[PDB]
Amino acid sequence: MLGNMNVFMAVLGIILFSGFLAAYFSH
Amino acid sequence: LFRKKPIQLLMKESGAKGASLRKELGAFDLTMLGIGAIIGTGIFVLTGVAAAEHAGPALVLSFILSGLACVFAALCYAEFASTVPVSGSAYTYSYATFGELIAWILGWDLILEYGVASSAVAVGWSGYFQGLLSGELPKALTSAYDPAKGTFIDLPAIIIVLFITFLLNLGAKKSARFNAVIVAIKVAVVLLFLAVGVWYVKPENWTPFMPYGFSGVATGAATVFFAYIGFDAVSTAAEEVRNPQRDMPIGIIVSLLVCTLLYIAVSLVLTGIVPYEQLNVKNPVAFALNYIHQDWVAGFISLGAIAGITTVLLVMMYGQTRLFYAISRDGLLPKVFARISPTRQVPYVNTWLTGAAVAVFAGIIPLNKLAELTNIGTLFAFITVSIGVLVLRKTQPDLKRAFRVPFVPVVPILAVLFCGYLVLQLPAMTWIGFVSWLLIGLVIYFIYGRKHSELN
Ligand SMILES: CC(C)CCC[C@@H](C)[C@H]1CC[C@H]2[C@@H]3CC=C4C[C@@H](O)CC[C@]4(C)[C@H]3CC[C@]12C
Ligand SMILES: CCCCCCCC/C=C/CCCCCCCC(=O)OC[C@H](O)CO
Ligand SMILES: CCCCCCCC/C=C/CCCCCCCC(=O)OC[C@H](O)CO
Ligand SMILES: CCCCCCCC/C=C/CCCCCCCC(=O)OC[C@H](O)CO
Ligand SMILES: CCCCCCCC/C=C/CCCCCCCC(=O)OC[C@H](O)CO
Ligand SMILES: CCCCCCCC/C=C/CCCCCCCC(=O)OC[C@H](O)CO
Ligand SMILES: CCCCCCCC/C=C\CCCCCCCC(=O)OC[C@H](O)CO
Ligand SMILES: CCCCCCCC/C=C\CCCCCCCC(=O)OC[C@H](O)CO
Ligand SMILES: CCCCCCCC/C=C\CCCCCCCC(=O)OC[C@H](O)CO
Ligand SMILES: CCCCCCCC/C=C\CCCCCCCC(=O)OC[C@H](O)CO
Ligand SMILES: CCCCCCCC/C=C\CCCCCCCC(=O)OC[C@H](O)CO
Ligand SMILES: CCCCCCCC/C=C\CCCCCCCC(=O)OC[C@H](O)CO
Ligand SMILES: [Cl-]
């Protein structure tokens, strides 16, 4: 645990960063 | 017939299996276990077909009714995981409370349910893998189940089962950190659809709210019930949990309550983007993003769905294999053996055979039938456990309970009534497969099942 919480939180943020980025560059 | 299994005996078997195993897992790790087993084909695929042909925009109420039936049921499972903190679900609980006859019926029912659920999961996975690839497209006749025009087999659904069957046979030990990675991939992609999809929601698509009436909300609820199956999997990790009496109830209820909210939000955003009449698609969530020209985000969500639905498939097949190892140890089914070392033989379950059975049904049976057949078996298992809490409060009332169902008779009764109501909403032909399977099992008990490890 703890590391598993941080690991979870970090990938949400990575995907939500990449997602919001790609969403901005669309018609 | 109703010869109960003493809880002391269930503690000994769990205490012998989990003696070597290391304990680290807490409430967070078990919520991940739960979410991993819950978010899958149900929300990613069934949601589209169900809104288009059963409820329409009112699929949100169809998620509430269905969601309430599972909350009342999950509360019962949490009292059971708190009282009997052993690595096992419904089969073990019925054996301790009701006895051998009820535990055998339910047990034999779940052998089918976990198998049929895997096929339904793999069929859903295929539609997202096929959708992602186009943009490519394989041979037209190897894309779906056998109908009257085109397709003969759903090859991607056959293939993914064989890949999962190869992984479980490789014997690669599970990593709680690796599970936190995949579950976050699944949770983040859902949130991404919500966050991006909210901007394009036309409230006009919601206006004909209940086109099929409340009758449609009820049949819709019986379909989308499938999406909630999976909270029972938190009991798997019991031999790896420090303090399972209070962490497993947390995992079960929290993972469920989290998914219920995501499910209500997905229903609104989906029917909000695409008019209900256009959502009968193999990949509704990817389709809604493509519909509103968010092609890049749609592929990114298709990737998350592929990786995320795969963990649902692994759980289902493992839960079935574990179930076969439990029934045979109890003597209710014969014992298979295989050499783990050139000179040391141990009990075995043929996963190649159990996986081949799943692969066939995944390649020839349409998703709807598979889902409807999982729903009947699961609803009857849920009803049985709900009454189990009541029976365990009457017989054996002195037992230690760190978690207790809030209202002693009312909540377990409500779960029986809500599930009971959803059973009456399934097609009549769904009963042909389910009943005939139970008659086969009932015959097995009188011929073989009475030659077991409790006759003595
Ligand atoms: C937490 C949530 C609610 C906020 C963050 C959402 C992110 C995904 C937002 C921030 C700015 C948004 C963009 C803002 C403006 C437009 C133009 C319009 O045609 C709608 C879509 C589009 C192209 C949006 C797509 C999604 C977007 C990139
Ligand atoms: C409400 C609007 C939506 C906003 C959505 C916000 C949530 C996404 C979070 C992103 C940051 C993720 C990375 C930071 C968390 C992981 C690191 C951490 O917790 O601690 C650091 C270290 O690991 C200690 O040892
Ligand atoms: C780190 C080194 C990687 C080297 C690359 C080669 C290994 C390929 C691994 C694939 C992941 C699958 C691992 C198998 C997980 C099995 C899980 C299991 O046994 O049961 C299900 C569990 O209880 C509930 O999900
Ligand atoms: C009572 C609610 C309490 C919760 C508070 C959470 C606030 C999160 C941030 C919102 C700002 C972004 C709003 C994005 C809304 C979608 C766009 C929309 O509604 O309309 C289109 C827009 O007005 C023309 O471009
Ligand atoms: C990570 C955070 C994700 C948060 C996700 C939100 C939660 C889900 C809410 C759904 C109800 C949506 C109601 C909003 C209605 C907005 C109407 C709108 O945008 O209309 C514009 C136009 O009519 C069409 O193009
Ligand atoms: C021992 C055997 C005794 C015999 C009894 C076995 C039960 C047969 C049930 C048939 C369902 C018939 C369904 C007919 C199609 C109507 C579907 C419909 O619209 O149903 C609405 C609602 O459920 C009101 O039936
Ligand atoms: C769909 C069928 C096609 C599947 C194609 C898969 C790719 C196979 C390639 C290389 C094997 C990697 C060998 C290099 C890794 C060495 C370490 C090792 O053997 O790891 C195994 C792990 O520890 C326990 O699973
Ligand atoms: C390029 C070659 C790379 C090397 C080859 C790597 C194999 C392919 C990667 C991932 C397998 C994904 C399969 C899904 C894994 C699910 C794991 C899971 O949930 O395991 C149980 C968990 O650890 C406790 O709950
Ligand atoms: C929430 C909206 C859905 C968005 C997706 C979020 C995913 C978050 C992942 C895991 C939850 C971690 C566990 C939740 C921590 C709260 C535990 C709690 O409520 O109580 C603990 C205990 O029972 C004393 O009351
Ligand atoms: C609310 C209606 C349902 C719509 C769906 C939810 C929309 C809200 C979006 C993001 C919540 C944040 C999600 C990030 C997960 C946090 C994981 C975690 O560890 O949470 C515990 C605590 O909050 C750590 O500070
Ligand atoms: C609902 C009506 C539809 C009914 C559908 C019936 C499907 C029968 C198909 C294949 C059986 C062959 C595959 C299963 C072989 C089991 C082997 C196994 O598990 O061996 C270990 C043993 O059980 C340790 O006790
Ligand atoms: C001998 C008894 C053995 C048990 C036999 C149980 C038969 C199924 C029971 C009820 C549903 C009957 C109708 C089934 C087909 C229609 C689908 C449905 O249930 O409801 C449709 C809804 O009412 C409008 O859309
Ligand atoms: Cl365009």
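Header lists the method as X-ray crystallography, 2.9 Å.
Backbone N, Cα and C atoms are what each Cβ position is placed from, and that goes for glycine too.
Listed in Swiss-Prot is the mutagenesis experiment A:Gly19 to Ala, annotated as follows: No change in activity. In Swiss-Prot, the entry for mutagenesis A:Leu21 to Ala states: No change in activity. The structure shown retains the original residue. Recorded in Swiss-Prot as a mutagenesis result, A:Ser26 to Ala carries the remark: No change in activity.
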The rounded CA-CA distance in Å from A:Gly19 (mutagenesis position) to A:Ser26 (mutagenesis position) is 12
Name the secondary structure element type, per DSSP in three states, that contains A:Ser26 (mutagenesis position).
coil
Using all protein chains in view, find how many other C-beta atoms are within 10 Å of the C-beta of A:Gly19 (mutagenesis position).
23
Go through A:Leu21, A:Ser26, our mutagenesis positions, and report the one whose Cβ sees the most other Cβ atoms within 10 Å.
A:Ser26
